[PDB]
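Asker: Supplied in C-alpha cells, the structure appears directly below.
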Amino acid sequence: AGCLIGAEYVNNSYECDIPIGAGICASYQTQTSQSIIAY
Amino acid sequence: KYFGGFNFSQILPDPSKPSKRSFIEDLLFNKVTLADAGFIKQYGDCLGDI
Ligand SMILES: *[C@@H]1O[C@H](CO)[C@@H](O)[C@H](O)[C@H]1NC(C)=O
Ligand SMILES: *[C@@H]1O[C@H](CO)[C@@H](O)[C@H](O)[C@H]1NC(C)=O
C-alpha cells in the first residue's frame, strides 16, 4: 500500500490496531523506549 | 484423510500451492477477469511509454 516512513517493522504478529492496508497493522508500543511498530 | 470415505481433497487447501488455496478456489479466481486497477505500485508502469 505504498511505503511507510517512521514506523519500525517487526517480525511478530498481534491484533490489528491501526490498519495500514494489504495486511499490515501499526501500533504504539514499548521496544523493550516507545515507538510506532508495524507488523 | 479418511473422513468416512468422503473425498474432501478438492476443497481442502493444497500444500503445493504457494497461496494455500484449493482447486475450486483457484478455478473461482481464474473464472473472474479481475482488474486490479492500482492494487500494487504501478506509477513506474505509467511513466514508461507504451
Ligand atoms: C479424492 O479424489 C481425487 C480426485 O480424483 C483423487 O485423486 C484422490 O485419490 C481421492 N482420495 C481418496 C481418499 O479417495
Ligand atoms: C519498486 O522498488 C523495488 C526496489 O525498491 C523494485 O525491485 C521494484 O521493481 C519496483 N517496482 C516498481 C513497479 O517500480
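Each position is counted from 1, following the chain as shown.
How was it done? The header gives electron microscopy, 3.5 Å.
Just so it is clear, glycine is given a Cβ too, placed from its N, Cα and C backbone atoms.
Sharing the feature lines straight out of Swiss-Prot:
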MUTAGEN   A:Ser27 to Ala (Swiss-Prot position 673)  No effect on O-glycosylation by host GALNT1
MUTAGEN   A:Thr30 to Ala (Swiss-Prot position 676)  Partial loss of O-glycosylation by host GALNT1
VARIANT   A:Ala7 to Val (Swiss-Prot position 653)  In strain: 19B/501Y
VARIANT   A:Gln31 to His (Swiss-Prot position 677)  In strain: Eta/B.1.525
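How about a rundown of where these features are and what they're close to?
Answerer: Remark: A:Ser27 (mutagenesis position) has A:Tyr14, A:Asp17, A:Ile18, A:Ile36, A:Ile37, A:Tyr39 as non-local neighbours, by Cβ distance under 8 Å and separation of at least 6 in sequence.
Classification of A:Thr30 (mutagenesis position) by DSSP places it within a strand. A:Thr30 (mutagenesis position) is surrounded by 8 other CB atoms, counting those within 10 A of its CB over all protein chains shown.
Sequence-distant neighbours of A:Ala7 (variant position) (same chain, 6+ apart, CB under 8 A from its CB) are A:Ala26, A:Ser35, A:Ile36, A:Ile37, A:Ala38.
A:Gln31 (variant position) counts 9 other C-beta atoms within 10 Å of its own C-beta, drawing on all protein chains shown.
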